[PDB]
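Only one structure is covered here, and it is reproduced in the block below.
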Amino acid sequence: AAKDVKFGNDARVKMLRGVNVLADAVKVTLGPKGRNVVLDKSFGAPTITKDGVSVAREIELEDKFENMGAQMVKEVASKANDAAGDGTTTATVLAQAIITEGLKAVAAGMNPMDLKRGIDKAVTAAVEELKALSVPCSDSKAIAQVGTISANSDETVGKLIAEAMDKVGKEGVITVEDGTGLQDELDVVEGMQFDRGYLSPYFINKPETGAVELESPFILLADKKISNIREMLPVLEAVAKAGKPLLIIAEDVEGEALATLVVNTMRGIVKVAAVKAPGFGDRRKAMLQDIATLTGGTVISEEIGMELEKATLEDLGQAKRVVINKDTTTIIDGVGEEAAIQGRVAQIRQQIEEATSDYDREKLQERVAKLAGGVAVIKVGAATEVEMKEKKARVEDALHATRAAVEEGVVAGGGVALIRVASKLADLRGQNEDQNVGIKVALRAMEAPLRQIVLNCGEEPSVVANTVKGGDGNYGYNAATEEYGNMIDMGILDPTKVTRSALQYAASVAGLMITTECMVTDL
Amino acid sequence: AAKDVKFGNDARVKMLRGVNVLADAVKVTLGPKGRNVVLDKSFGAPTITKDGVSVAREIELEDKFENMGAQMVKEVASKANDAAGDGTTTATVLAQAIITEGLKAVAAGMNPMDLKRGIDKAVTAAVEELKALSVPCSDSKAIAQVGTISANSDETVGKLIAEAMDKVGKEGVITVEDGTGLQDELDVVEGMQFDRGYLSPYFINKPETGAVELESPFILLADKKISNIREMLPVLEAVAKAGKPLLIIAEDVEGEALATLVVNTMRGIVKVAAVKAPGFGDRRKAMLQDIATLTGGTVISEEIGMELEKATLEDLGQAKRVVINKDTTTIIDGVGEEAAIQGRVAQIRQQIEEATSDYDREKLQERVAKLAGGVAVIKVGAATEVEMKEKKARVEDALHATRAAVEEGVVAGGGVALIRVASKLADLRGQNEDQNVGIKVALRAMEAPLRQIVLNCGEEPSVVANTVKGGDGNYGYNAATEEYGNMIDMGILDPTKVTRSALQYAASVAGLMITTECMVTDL
Amino acid sequence: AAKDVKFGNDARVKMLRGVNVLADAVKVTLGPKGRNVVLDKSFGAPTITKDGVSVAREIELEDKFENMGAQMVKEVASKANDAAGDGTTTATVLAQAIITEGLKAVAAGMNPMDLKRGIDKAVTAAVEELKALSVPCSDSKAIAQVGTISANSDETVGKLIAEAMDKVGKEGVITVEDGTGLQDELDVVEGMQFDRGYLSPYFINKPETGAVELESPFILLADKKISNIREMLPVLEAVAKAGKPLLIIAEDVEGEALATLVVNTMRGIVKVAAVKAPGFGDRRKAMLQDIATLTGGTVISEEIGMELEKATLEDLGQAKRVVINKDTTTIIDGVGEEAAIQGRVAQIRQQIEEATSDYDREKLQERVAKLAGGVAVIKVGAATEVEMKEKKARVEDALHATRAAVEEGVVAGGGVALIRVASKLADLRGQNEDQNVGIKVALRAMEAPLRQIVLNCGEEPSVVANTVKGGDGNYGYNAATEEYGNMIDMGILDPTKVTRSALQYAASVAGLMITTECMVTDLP
Ligand SMILES: Nc1ncnc2c1ncn2[C@@H]1O[C@H](COP(=O)(O)OP(=O)(O)OP(=O)(O)O)[C@@H](O)[C@H]1O
Ligand SMILES: Nc1ncnc2c1ncn2[C@@H]1O[C@H](COP(=O)(O)OP(=O)(O)OP(=O)(O)O)[C@@H](O)[C@H]1O
Ligand SMILES: Nc1ncnc2c1ncn2[C@@H]1O[C@H](COP(=O)(O)OP(=O)(O)OP(=O)(O)O)[C@@H](O)[C@H]1O
Ligand SMILES: [K+]
Ligand SMILES: [K+]
Ligand SMILES: [K+]
Ligand SMILES: [Mg+2]
Ligand SMILES: [Mg+2]
Ligand SMILES: [Mg+2]
């Protein structure tokens, strides 16, 4: 259509106004004194959330240039959520600060590309300093504190994550689901976790989390791909009124041959799900047999010769609950037979003892680790559905932050890590003066998380930032208690992955955004 | 779409204005001197009701932020209705009071998260005090009093509930349905009650109660799930014009295929219903056989060898009336054969005797308990349909109240319980001053039910509140007579569950709502 | 006409919005790094100014309730201008801070009347602490520093005002007017220089200068107007016998008398020059008497009783030297008793004390400066008229501040005095908790000028305020150099009267505004 084309400072101030609207909506949520944002839903009741990426995703503006700025900055929060599941508000605050100071530098007349290069150099150096400053979670051993900080000073959630990880291992899968009582319940049940996703995005249910879930789903297993529709049409037709959603696990379902005609078939009564089988060959066949034994089902194979037309409901397996995500699909609880599960575990352990190859040994040890850990389920207790959603979001943030902490380490919370690495980069220089100004923009913007936390506390951000900068190491400011101290000792820990990801994504988007001279959008 | 984003006090006052509109509409109904609200209905005549959740559900506002506040507070009334089926108005009044005082505290500058934590701590302590204050409701007079109070001081409804529970047992099922006559009739007929719900929400009939009902539904029983459409197509085609809505009870029913093509089949002339069979295995087969004997039908099974096609209209059973709800499905009256039902009761009882296992004995005695109790049907007598709906609402409320009363006990009515619990929590303190202010907000809001009752009486809520606070124990104010006295002696009893639920849901939603700094909604 | 009525939080929010509009327009000028505000004028070019009172005067809002708030807070700047002539921006900033904190307190449910009482108590204690903290400003160096600070760090203005005050003295009068040149000029005239020229051009003794120069002349002071030579004829004959020149001050000399005086002027019998008396009714007689006292003469009037035919040489006044030009008359070293001059000056001082009008008081002080001391005129030099107006406003501010400094002393500038006073009042308490909160909001508002100055420099107000509070005595933050030091040593001095007046007026107005619960105004 006809285009509105804006240039220079007019385009940049419109972009900054949209950035500021999104970033203020997100930034009111930052920190332990951060407040909740109500997001209206046409679906049902409004969602009350402290989660910055949710707020950012809901933001969309009427002015088209402001809307472009808001969408571009919204990418920062969405990328932080996708990468680490936490620190999305910190990432948005960093992005807004970089954008504001970089646009001020552009107004001062510095070359925006050189400003972007300076920002990128400063952020690379800051990522290196964050890696150097990071204390591994094994040495610190403060998983409960990380979960508490991520769950907004909810010590119960932090202790729940700590118990779940001490029970199912630091790498075992943990799933957050809606409970039924007022209290949070930890349930270490038998389950399986594999890193695969759905073939099509049309299997997404009414919830907007992007992960499909099934109530007591059916289990169908196959290593050899089927040849015609009539061979599996009886299995789908059988599950037709079997109140257990047919979860098909095979190599790679063609959406045109299942999803299209099934969508023409059902209007949404039940969500037939198809997922990819990870691995290949004999490893995939062994995993399929293990999953069938877990769920009580059987695997169809050409060598065996047993056919889907001969398959019945009793032959196939089942799982109490299954959650399928693009990143990783988890089976929460499969009944099967406990004695059969234990016998299969013993057989796989004997296979480990018999095998001597490194690849076979490591894959079989991954198998036994998955079977031993099972699935930890955290039931979220809440009186109402809006409290349920808020608390579940906070528990998801705590789980993501604890996972990131065990993956990469911890640093001082409350923006102190960024303050410290900015102080160590005070001597960083670029190839020219505009690159040096970009470096200084990045270093000043690294203060923005702490200052926004202090503003949300209603305290004086400049005074607290000065006091923290005058300190050293993990010295910082406890916003929950409004006093200074060693942040590690007070338990205010941030995952190094979360801080690094927030800084990197905010830097990339904001550095690109400060280089924009022209904006083209619909009238 | 483009979003209207409001912050701070503007967002909070819009939210409070919407809360106030919904809460005033609901609160005019509170107490004995509460008045009726007319809810316009597009389908037909307006409904006149004194129920609070109905009014709250109908409230929806033009201003989008006020609408956000109204929907969030409406969740309180809907949650209370779902939990105890009574106390929705009290819950709304509590939620509005907490919201108002918490927003005043936020304007005073207290940290809203700490206010929410104080409210939650006060409400937890208040739930403990409600359990301590509760007195077991184990008398027929007490049950009658609870029903009378819950039926807007209708002693006839209270006595009807008391007689129904003294006849079918304090746990036997009781169903409220319209009566042709102008008088309320108690009918203790044989019936079956099982805790299961419909597979799909597409079986909901015209009435908005969320429970489907069938006129003389046909009964079909199965423990083995079907494989193809053609096995049951003669049964569906038969009942098609047999004259009885086909109620299908099977192991694990599903509508994936059934619901879509059946909806494509009928346009709504008659309602085909499918429900899950509770339990599993031999227990489910025994229950299915019992239901088939009750309704005169037979249970198709692979072991039996019978098939749906083989079954004729005479072979299959029927029920005078069936009401299916998500929580619990009841068969009001399954004719069958009285001699058959008797003989089956004697057989099952002998099975209980013969049996020695604790699980077997318990389930067996539960079976005979259901058979003996049957269903107590209360026919609501009204001259007109609007009076029918109003009186049926009040009878439903009385039934839910009496149920909760026998389950969890009774406390002083007229908001006296909350007053007493607030007086006992006067010494409760939090971790900081904002938490203490939140505790005080909760304690002050616990007075709101009594004050609103007094306002509906047209009396002075402050004077009555102070007079009740000056007293102790079950001392309160009889609003029906405008005189003070012992609430228990005067018969003004509230179910402890109802009071606790109202308080908990109001607290959860209102504590979340007072923490909101930003609101995002469509323009 | 029909009225719009608003109550409680809504009315207070609209009032605060209007106050904030006015204060945001004004506070951008506070401090050395403060900027200029352009005020559109329906007539002439727009005015560029760095004065809070002008910006505040121009502010008027469309929203009626916001306009109410703006007008009320505009009273602060107007009153500060009226009393001290400086500090109007500091006063508007203080009023905005008090209003903001007090409205916050009202939103917390505290009684606004008690908040106002606490604010009043804190401000009274603050005025006492300012008086205690003030130091005299009598040296010319401190006066120059005060003028420089009040002129937006224009050392030339401060030094010029210091020189003017040193010349004219304590009783001297200094006025600021436009100058033709690009440079500021100081013109000081001593003794009597009343603005009346020769009644006849031919009286000019010195043609190359176009002025009459009389050496040791007699002075004739007649309160009446004359047109005939008969009545002064004995006086003229006596003067001619004496041989010294004569100067006539009278309501008017014209016709035959003037012509005869001129003819005798050329003929040389008597060196005579006649000029009009100064001023108008009720004042002209006072001027004549002042001149008689200076020159040791007597005024010839019909009210007093004496006639001019009976006037003698002893009746005539005496002066050392006289200069008549077309525009003004100058008398040098009038031969009159000193004690009489001091007595007449004391009577005029008593009239000043009795006077209740600005015009009357300035005219009486001008008369005093004519009798004793001197009168100075500062011609402001600027390249254009907009620059002329801006510089004239700054010079008038500097002059007002220097007069205030001489009257009541100086305190540390840069909002440091208010910071120290608020620190000294931390223990002050009221009758109840609401009064205590009012005291606290007044004390916190006392930090507003320093914070706004720092904000106008682009720095962090909170950090600088904390650093200044951590200091003691006159330690402060020089905004011009962005450095810390002794405000007195770096020459950042604020008149005690200016600071006290700003605090007092802002407190009174703001305290009344926070007490508002309803607003009544015309509908839109
Ligand atoms: N008590 C505390 N004192 C100081 N800083 C704290 C405290 N608790 C948490 N923080 C800091 O607050 C930040 C986390 O704030 P918040 O959880 O609101 O946002 P986020 O994690 O960046 O994003 P989001 O939760 O929206 O994904 C971290 O920098 C953390 O170290
Ligand atoms: N005669 C009475 N005197 C005093 N209080 C009474 C009397 N009758 C009932 N109440 C009180 O009135 C309250 C019940 O009010 P009401 O039945 O109007 O609404 P509700 O139970 O809160 O909600 P709903 O809309 O679900 O019916 C209880 O607290 C009960 O104790
Ligand atoms: N170099 C400086 N460093 C610090 N403070 C300074 C400096 N120069 C001036 N100030 C302070 O600026 C304040 C007044 O400056 P300004 O002329 O902007 O406002 P004002 O006198 O309050 O207003 P107005 O001239 O409109 O009546 C005083 O407190 C003075 O001490
Ligand atoms: K957040
Ligand atoms: K009611
Ligand atoms: K100024
Ligand atoms: Mg977080
Ligand atoms: Mg009720
Ligand atoms: Mg000034």
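We're sticking with Swiss-Prot numbering for chain C, so the shown stretch reads 2-525, in order.
Even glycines carry a Cβ here, placed using N, Cα and C.
What Swiss-Prot notes for the published mutagenesis of C:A2 to S is this: Complex stability is significantly decreased; when associated with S-76, same residues as in M.tuberculosis. If you draw a 10 Å sphere around the CB of C:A2 (mutagenesis position), it holds 4 other CB atoms from the protein chains shown.
In this structure, C:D495 (ATP binding site) is part of a beta strand by DSSP. Summarising the annotation, Swiss-Prot assigns ATP binding site to C:30-33, C:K51, C:87-91, C:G415, C:479-481, C:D495.
In sequence order, C:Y506, C:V510 are the residues of the chain that are 6 or more apart from C:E76 (mutagenesis position) and have a CB within less than 8 Å of its CB. Classification of C:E76 (mutagenesis position) by DSSP places it within a helix. Among the sequence features in Swiss-Prot, the mutagenesis site C:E76 to S is noted as follows: Complex stability is significantly decreased; when associated with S-2, same residues as in M.tuberculosis.
Remark: C:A109 (mutagenesis position) has C:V438 as non-local neighbours, by Cβ distance under 8 Å and separation of at least 6 in sequence. DSSP assigns C:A109 (mutagenesis position) to coil in the three-state reduction, placing it in neither a helix nor a strand. Listed in Swiss-Prot is the mutagenesis experiment C:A109 to C, annotated as follows: Forms inter-ring disulfide bonds. Prevents ring separation and leads to the formation of high amounts of symmetric GroEL:GroES2 complexes.
All protein chains included, C:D398 (mutagenesis position) registers 27 other Cβ atoms within 10 Å of its own Cβ. Listed in Swiss-Prot is the mutagenesis experiment C:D398 to A, annotated as follows: Can bind ATP with normal affinity, but is defective in ATPase activity. Binds non-native rhodanese, but cannot release the protein.
Taken residue by residue with DSSP, C:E461 (mutagenesis position) is part of neither helix nor strand, so it is coil. For the mutagenesis result C:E461 to K, the note given in Swiss-Prot is Temperature-sensitive lethal mutant. At nonpermissive temperature, the rate of general translation is reduced and a defined group of cytoplasmic proteins are translated but fail to reach native form.
Under DSSP, C:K51 (ATP binding site) is assigned to coil, being neither helix nor strand in the three-state scheme. Proximity to chain B (CB-CB distance below 8 Å) holds for C:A109 among the recorded positions C:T30, C:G32, C:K51, C:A109, C:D495. For chain A, the nearby recorded positions by a Cβ gap under 8 A, listed in sequence order, are C:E461, drawn from C:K51, C:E76, C:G88, C:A109, C:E461.
Taken in sequence order, the recorded positions C:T30, C:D398, C:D495 that lie near ligand 9, meaning a CB under 6 Å from one of its atoms, are C:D398. Figure note: comparing Cβ neighbours within 10 Å for the binding-site residues C:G32, C:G88, C:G415, the maximum is reached by C:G88. Here the recorded positions are C:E461, C:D495, and the one with the most other Cβ atoms within 10 Å of its Cβ is C:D495. A gap of 9 Å separates the Cα atoms of C:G88 (ATP binding site) and C:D398 (mutagenesis position).
Distance between Cα atoms for C:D398 (mutagenesis position) and C:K51 (ATP binding site): 10 Å, as a whole number. Of all the binding-site residues listed (C:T30, C:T90), C:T30 has the fewest other CB atoms within 10 A of its CB. In space, C:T30 is the closest of the binding-site residues C:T30, C:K51, C:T90 to C:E461 (mutagenesis position), judged by Cα positions. Proximity of the recorded positions C:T30, C:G32, C:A109, C:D495 to ligand 6, judged by a Cβ distance under 6 angstroms to any of its atoms, singles out C:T30 in sequence order. Other C-beta atoms found within 10 angstroms of the C-beta of C:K51 (ATP binding site) number 21, with every protein chain shown included. Under 6 Å, Cβ to nearest atom of ligand 3: this is the test, and of the recorded positions C:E76, C:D398, C:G415, C:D495 it is passed by C:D398, C:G415, C:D495.
Sequence-distant neighbours of C:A480 (ATP binding site) (same chain, 6+ residues apart, CB-CB distance under 8 A): C:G32, C:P33, C:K34, C:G415, C:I454, C:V455, C:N457, C:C458.
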